[PDB]
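Asker: Here's a structure for you.
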Amino acid sequence: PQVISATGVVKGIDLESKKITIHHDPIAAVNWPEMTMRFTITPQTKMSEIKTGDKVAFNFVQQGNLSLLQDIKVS
Ligand SMILES: [Ag+]
């Protein structure tokens, strides 16, 4: 779209199911308060090495009921 930047903390990562759970700060761009959400990852998501408990900066777009990561790095 409509790429949306957020920050948060990694709560869980699963490269098998292709999900990363992030506790993120509010996102006024889409009227989300503080929440823990599953973000979808693809072979195309630009990744740095991130671990559970890491503080992260990330970009994502929305399409379907999926929130799809375009990249993610450690903050
Ligand atoms: Ag959310």
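Chain A residue numbers are taken from Swiss-Prot; in order, the displayed residues are 35-109.
Quick check of the header: X-ray crystallography, 2.3 Å.
Heads up, the Cβ atoms here are built off N, Cα and C, so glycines get one too.
The following feature annotations were taken from Swiss-Prot:
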type    : residues     : note
MUTAGEN : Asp48 to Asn : No change in copper resistance
MUTAGEN : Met69 to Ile : Loss of copper resistance and strong decrease in copper binding; when associated with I-71
MUTAGEN : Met71 to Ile : Loss of copper resistance and strong decrease in copper binding; when associated with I-69
MUTAGEN : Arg72 to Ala : Wild-type Cu(+) binding, 50% decrease in Cu transfer from CopA; when associated with 45-A--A-57
MUTAGEN : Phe73 to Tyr : No change in copper resistance
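For the listed features, I'd like the structural context: burial, neighbours, distances.
Answerer: Applying an 8 A CB threshold to same-chain residues 6+ apart, the list for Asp48 (mutagenesis position) reads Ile54.
Neighbour count (other Cβ atoms within 10 Å of the Cβ, all protein chains): 12 for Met69 (mutagenesis position). In the three-state DSSP classification, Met69 (mutagenesis position) falls within a strand.
Applying an 8 A CB threshold to same-chain residues 6+ apart, the list for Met71 (mutagenesis position) reads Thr55, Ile56, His58, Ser101.
The Cβ of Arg72 (mutagenesis position) has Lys53, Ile54, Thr55, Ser101 as same-chain neighbours under 8 Å, each 6 or more residues away in sequence.
Around the Cβ of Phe73 (mutagenesis position), a 10 Å sphere holds 20 further Cβ atoms from the protein chains shown.
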